[PDB]
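Worksheet: the structure to be examined is printed underneath.
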Amino acid sequence: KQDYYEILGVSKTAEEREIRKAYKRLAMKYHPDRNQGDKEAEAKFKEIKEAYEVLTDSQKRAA
Amino acid sequence: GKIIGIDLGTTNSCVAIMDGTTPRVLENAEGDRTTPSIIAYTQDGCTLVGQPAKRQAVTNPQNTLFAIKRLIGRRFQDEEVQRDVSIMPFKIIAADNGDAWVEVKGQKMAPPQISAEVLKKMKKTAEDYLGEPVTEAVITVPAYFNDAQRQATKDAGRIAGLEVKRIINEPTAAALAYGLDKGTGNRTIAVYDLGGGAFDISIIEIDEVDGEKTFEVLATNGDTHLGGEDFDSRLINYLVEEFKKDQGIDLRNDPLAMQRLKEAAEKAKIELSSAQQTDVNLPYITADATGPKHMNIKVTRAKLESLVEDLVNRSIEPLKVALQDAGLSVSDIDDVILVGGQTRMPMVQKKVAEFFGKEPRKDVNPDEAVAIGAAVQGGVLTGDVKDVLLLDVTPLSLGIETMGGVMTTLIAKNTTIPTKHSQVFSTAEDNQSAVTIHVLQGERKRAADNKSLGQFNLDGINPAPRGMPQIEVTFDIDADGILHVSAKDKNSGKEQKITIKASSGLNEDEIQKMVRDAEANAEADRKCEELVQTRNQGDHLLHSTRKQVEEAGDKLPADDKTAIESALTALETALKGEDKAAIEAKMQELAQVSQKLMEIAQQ
Ligand SMILES: Nc1ncnc2c1ncn2[C@@H]1O[C@H](COP(=O)(O)OP(=O)(O)OP(=O)(O)O)[C@@H](O)[C@H]1O
Ligand SMILES: [Mg+2]
């Protein structure tokens, strides 16, 4: 429901190379494996991934 | 506590731990860093794991289990399982629900129990080194393990009295074990793992951003039933064909002879990794009616290479597939590393090196890298290493069966995990009581050509017109790579209970019972260790007493000498047995009678 671009925090026109940099650092922050704490991080992380996956695909990004 | 790392191999197992900032592999009781993955059940009730089991296999063939990793999480009717059924010395049988089990002394036993014996040996080694109890471990599995196999391994870890924090894929563990040395930079590596039973290939990228290593798995492929055991099998078949050809005897009937022949065969393979020709030399291999027979067969390196070439080539195809999925070319691979004992064979190194046009690294220990990788992963889970993150993927596409037998992908292969995917399902007929979803893993286009995870039944759908209700189903893949399916009513949010039918694996009841039995076997094995030590004390007492008698000489009452000697012989007989109580009794009696001798000592 939340804006893809905004949860990663991107310019909305920045290129694939940058969104990958943002994904990796966000994957660091919210990975369950890293904190080990809770499902809350894994639930959030799964969405940061889902945004990284839709934005690297050219056609699905246009959508 | 501390989280130990366990490489649970098809052939050899290994445990490493995190000495603060520097992981180290631990030698077992016998002083070996690697423990054979063999499990024997003696007549006396003890349980042997590793080299002892390997020693007594010839006298207890039906109860010495090995290569259990090549049965875990599989069905009895699987093709490879049937082929192994004909081959193995022990009895493989179908379970009640169809899963592949083994029968030991008339008892039906699930692979997670046996693998749990091995795990228990690893855990006890780690405890002995640490001096404190161990309750948490990271366990390694092949990258290409299906869901049922991974869950089965996790269950084996639970039966071992272990809380499994993370199921790690072997090439990933080896990747970071290799990666801790390297500094800041970007690399792409191909991990080629060819062990005793499984083969994996993983393309992994290692980038360093702000002092934080990122190990991202770009692609993975492999074969969970291809390894050294099959090289062995090829050489065996050649030796049998030549023996039947030259002496007229089909050797495949004599199970003892087949045991000696597999031992000699693997020995010859390993010997041919560094020599140019060896001899398989087995005297008195079998007894004909006319007289005993012999084997003495020359094997060149070229002969072995010819015998296993198609097996080596079977491993090159997943390289192509994995490079395709990763979107890379051979020239994009910055480094290639070999893992697993079977990669020590010169031909494997040559074929891999010629595929990549590049020489694999030489500073990697294929026998110890996976385990140390697991230990480091445990460190990541605790917090002692904060500079590393691992992004693994699932190796198999997860889909459902639709009309016509075609399969429909919900989560494609090589998707980064953990991951979630939701989809809306509805009724198809008026007042449909329930809906049933067939969930499977694989890449084939027919549902029947894939691995069924099972049929999930959502009952209790109140009557309604066809297609009106909306039930959202959520498919989760955790960091272990294991599936968790939850359901929910889309509009309301009321949860929906799920009944899993036609599935595989153990359930909670089986698990609990087998945990209790594992504990009982643990106390029994403690008692066995006690008996060994007591037997040592008895032998020491025998030696001491006989020495003291000789020193005493004629200066000992003939009655005393007689009685002491009778007590000695009785004790020797008790020491040949397996009854601790009788041994201790005979020792006490011997002391009572040798009182005069111990008095004669007199400093
Ligand atoms: N010098 C050698 N030359 C050829 N093969 C070898 C050599 N040393 C060991 N092997 C083979 O390596 C295999 C076991 O290696 P390893 O311990 O890596 O497998 P594993 O990790 O236990 O099995 P898996 O990883 O498939 O579960 C054995 O089948 C053995 O025959
Ligand atoms: Mg291995």
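Chain A uses Swiss-Prot numbers throughout; the residues present, in order, are 3-65.
This entry, so its header tells us, was determined using X-ray crystallography, 3.2 Å.
Any Cβ shown, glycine's included, is placed from N, Cα and C.
According to Swiss-Prot, the mutagenesis experiment A:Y25 to A carries the following note: Loss of activity. Here the Cβ of A:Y25 (mutagenesis position) has 22 other Cβ atoms within 10 Å, regardless of which shown protein chain they belong to.
When secondary structure is read from DSSP and collapsed to three states, A:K26 (mutagenesis position) falls in the helix class. Summarising the environment of A:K26 (mutagenesis position), the number of other Cβ atoms within 10 Å of its Cβ, over all protein chains shown, is 18. Record note (Swiss-Prot) on the mutagenesis of A:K26 to A: Loss of activity.
For the published mutagenesis A:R27 to A, Swiss-Prot gives the following note: No effect. Using a 10 Å Cβ-Cβ cutoff, A:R27 (mutagenesis position) registers 15 neighbours.
Long-range neighbours of A:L28 (mutagenesis position) (same chain, six or more residues apart, CB within less than 8 Å of its CB): A:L10, A:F47, A:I50. One entry in Swiss-Prot concerns the mutagenesis experiment A:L28 to A. Its note says: No effect.
Record note (Swiss-Prot) on the mutagenesis of A:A29 to G: No effect. Residues within less than 8 Å, Cβ to Cβ, of A:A29 (mutagenesis position) and separated from it by at least 6 positions along the same chain comprise A:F47, A:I50, A:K51, A:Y54.
A:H33 (mutagenesis position) carries neither a helix nor a strand DSSP state and counts as coil. A sphere of 10 angstroms centred on the C-beta of A:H33 (mutagenesis position) encloses 22 other C-beta atoms. Under the heading of mutagenesis, Swiss-Prot lists A:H33 to Q and annotates it as follows: Loss of ability to stimulate DnaK ATPase activity.
Note on A:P34 (mutagenesis position): other Cβ atoms within 10 Å of its Cβ, all shown chains, come to 20. Record note (Swiss-Prot) on the mutagenesis of A:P34 to F: Loss of function.
Record note (Swiss-Prot) on the mutagenesis of A:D35 to N: Loss of ability to bind DnaK. Remark: A:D35 (mutagenesis position) has no non-local neighbours by Cβ distance under 8 Å and separation of at least 6 in sequence.
Cβ environment of A:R36 (mutagenesis position): A:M30, A:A43 lie under 8 Å away, each six or more residues apart in the same chain. For the mutagenesis result A:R36 to A, the note given in Swiss-Prot is Decrease in chaperone function.
What Swiss-Prot says about the mutagenesis result for A:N37 to A is this: Decrease in chaperone function. The 10 Å shell around the Cβ of A:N37 (mutagenesis position) contains 15 further Cβ atoms across the protein chains shown.
Of all the Cβ atoms in the protein chains shown, 25 others lie within 10 Å of the Cβ of A:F47 (mutagenesis position). Quoted from Swiss-Prot for the published mutagenesis A:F47 to A: Loss of function.
Here the CA atom of A:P34 (mutagenesis position) lies 14 Å from the CA atom of A:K26 (mutagenesis position).
If you take the Cα of A:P34 (mutagenesis position) and the Cα of A:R27 (mutagenesis position), they are about 14 angstrom apart, rounded to a whole number. Contact with chain B, taken as any Cβ pair under 8 Å, is found for the mutagenesis positions A:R27 out of A:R27, A:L28, A:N37. On a Cα basis, A:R27 (mutagenesis position) lies 14 Å away from A:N37 (mutagenesis position).
You'll find the Cα of A:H33 (mutagenesis position) roughly 11 Å from the Cα of A:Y25 (mutagenesis position).
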